[PDB]
Amino acid sequence: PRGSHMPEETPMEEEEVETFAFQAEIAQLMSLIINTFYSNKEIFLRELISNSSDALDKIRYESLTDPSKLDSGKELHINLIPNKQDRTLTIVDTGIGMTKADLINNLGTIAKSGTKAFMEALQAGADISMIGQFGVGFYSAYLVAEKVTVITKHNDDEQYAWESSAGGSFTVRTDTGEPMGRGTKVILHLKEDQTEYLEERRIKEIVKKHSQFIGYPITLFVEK
Ligand SMILES: Nc1ncnc2c1ncn2[C@@H]1O[C@H](COP(=O)(O)CP(=O)(O)OP(=O)(O)O)[C@@H](O)[C@H]1O
Ligand SMILES: [Mg+2]
């Protein structure tokens, strides 16, 4: 016989993980990117927004051939979410997303034919901006980020998280966070001295400077 139970008186989820070694020259690039000073680091955002733009082109075309592909969401766009509390900058798109095998192949495991050429150009003093011509622009994220997590959902697979703090390895895991529906979320965990990339004025400045010709709307979400 009880009139009142207190809160302290009232199941284990199981996530599968896989750990991968970066391709040798990818790992060398990452070290070079992380451990060398570059001015002009702001170009990281151009590279990530170009990737979103490419993934949005892909879904726009796939869906011409099959309206069914936009069942996972019709709106084609990019959102930028700085968070000063946890020091993350999140780039979200509703492009094609990546399958599990896409993450494993495209972000780290397969050799890229421009990496050796990029590393020589950089050691000769090329601006890191040149990274966009060498097919390795994703890694520019590590100019400003100590860790990068990629959350992604493709129509043909489940939701996956890829994550890396560099140092030769990344992980891919099944993700049961907030469901995405379709697209990719790049979550940059900013290095302590790179917090300017959480300011609304700086974000507007660099989109205006470098991402003026993007054929999808970009919205900035600013916490009050
Ligand atoms: N937002 C995103 N959505 C979907 N896939 C993405 C993505 N960001 C990155 N990727 C995947 O990661 C791959 C590698 O990206 P990058 O390092 O920028 C070279 P790229 O953009 O493919 O080269 P390119 O500029 O020569 O065309 C892309 O090709 C894509 O498969
Ligand atoms: Mg790219």
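Numbering starts at 1 and runs along the chain as it is shown here.
Heads up, header says this was done by X-ray crystallography, 2.0 Å.
Using the three backbone atoms N, Cα and C, a Cβ is placed for every residue, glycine included.
Feature annotations, courtesy of Swiss-Prot:
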MUTAGEN   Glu47 to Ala  Strong ATP-binding. Strong interaction with HSF1, HIF1A, ERBB2, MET, KEAP1 and RHOBTB2. No effect on interaction with TSC1
MUTAGEN   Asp93 to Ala  Impaired ATP-binding. Strong interaction with HIF1A, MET, KEAP1 and RHOBTB2. Loss of interaction with HSF1 and ERBB2. Los of interaction with TSC1
MUTAGEN   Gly97 to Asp  Abolishes ATPase activity
(request) Note that 5 residues are unmodelled after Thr10 and before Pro11; then state the distance between the two Cα atoms in Å, as a whole number. (result) 14
(request) May I ask which residues of the same chain, at least 6 positions away in sequence, place their Cβ under 8 angstroms from the Cβ of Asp93 (mutagenesis position)? (result) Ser52, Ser53, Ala55, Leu56, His77, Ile78, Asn79, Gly183, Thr184, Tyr216
(request) Would you find the one among the mutagenesis positions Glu47, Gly97 whose Cβ has the most company, meaning other Cβ atoms within 10 Å? (result) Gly97
(request) Write down the Cα-Cα distance for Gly97 (mutagenesis position) and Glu47 (mutagenesis position), rounded and given in Å. (result) 16
